[PDB]
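Worksheet: one structure, shown below.
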Amino acid sequence: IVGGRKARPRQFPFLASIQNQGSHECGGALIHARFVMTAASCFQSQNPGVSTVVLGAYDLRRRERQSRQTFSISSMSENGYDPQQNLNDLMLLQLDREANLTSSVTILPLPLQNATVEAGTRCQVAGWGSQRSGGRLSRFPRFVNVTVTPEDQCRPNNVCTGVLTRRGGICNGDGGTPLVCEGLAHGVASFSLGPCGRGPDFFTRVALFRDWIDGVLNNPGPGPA
Ligand SMILES: *[C@@H]1O[C@H](CO)[C@@H](O[C@H]2O[C@H](CO)[C@@H](O)[C@H](O)[C@H]2NC(C)=O)[C@H](O)[C@H]1NC(C)=O
Ligand SMILES: *[C@@H]1O[C@H](CO)[C@@H](O)[C@H](O)[C@H]1NC(C)=O
Ligand SMILES: *[C@@H]1O[C@H](CO)[C@@H](O)[C@H](O)[C@H]1NC(C)=O
């Protein structure tokens, strides 16, 4: 995150940290005691989904034993994700077991199917991503205040944003992290236009996948084999 402030512990308790061999690859949000919503695109590979999921974190550098919760991924689900054009970049992770709902870990609610957010609306995005193109991750979470742009510079499958001050927005490590507006997860950080903090951050429209998500939540099994 570029152009933002440092958060306080438990300021965003829904927040997840997806890791690989202990290193932070992407963000996410806890949407159900057993699922984490994130970007499908975090899911390229080079050691594919052999990842972990850390809840309750703050300082990426410490163990924070009495606040964190660690989990492995039993399954992963997506709806028509397409990498060439980045369409439908959304994926749900099923945790090996129920997350204990504490003061440092909570659920982020979801908008109803087909809902919308008008241009000009104020939202926030937060994460442990870097502050500059190809730069170190942030050890603590940071957040910035965003504003939803007019539909003509976005895309239908997305919900775009900008900052009144040059430089603000997502950056490396911020992928999968949620855009919250009006206390609901209206977005899933996908990709960004050019130099971090420059102009039009693209987020996946969560309101389009609502019934599908409900679908997965309701019949929790690993899928066919
Ligand atoms: C949400 O909106 C869509 C479009 O207004 C409604 O139906 C559409 O969905 C059908 C099933 O996918 C499609 O066959 C149409 O192509 C499709 N159009 C778009 C572009 O998606 C849908 O009924 C609405 N649902 C509710 C719950 O409001
Ligand atoms: C709460 O969940 C944790 C982490 O998943 C688990 O190890 C623990 O047993 C649960 N706590 C209580 C006191 O049972
Ligand atoms: C968020 O917005 C509020 C209200 O405009 C403001 O007081 C605060 O500085 C903003 N924070 C960031 C981190 O941009």
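Just so it is clear, chain A uses Swiss-Prot numbers, and the residues here are 27-251, in order.
Quick reminder: no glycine exception, Cβ is built from N, Cα and C everywhere.
Straight from Swiss-Prot, the features:
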type	residues	note
MUTAGEN	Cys52 to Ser	Loss of antibiotic activity
MUTAGEN	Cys68 to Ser	Loss of antibiotic activity
Exercise. List nothing but the one residue from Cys52, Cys68 whose Cβ has the fewest other Cβ atoms within 10 Å; the candidates are the mutagenesis positions.
Key: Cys68
Quiz item: For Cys52 (mutagenesis position) and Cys68 (mutagenesis position), what Cα-Cα distance in Å is obtained after rounding to a whole number?
Solution: 6
Quiz item: What does DSSP say about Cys68 (mutagenesis position): helix, strand or coil?
Solution: helix
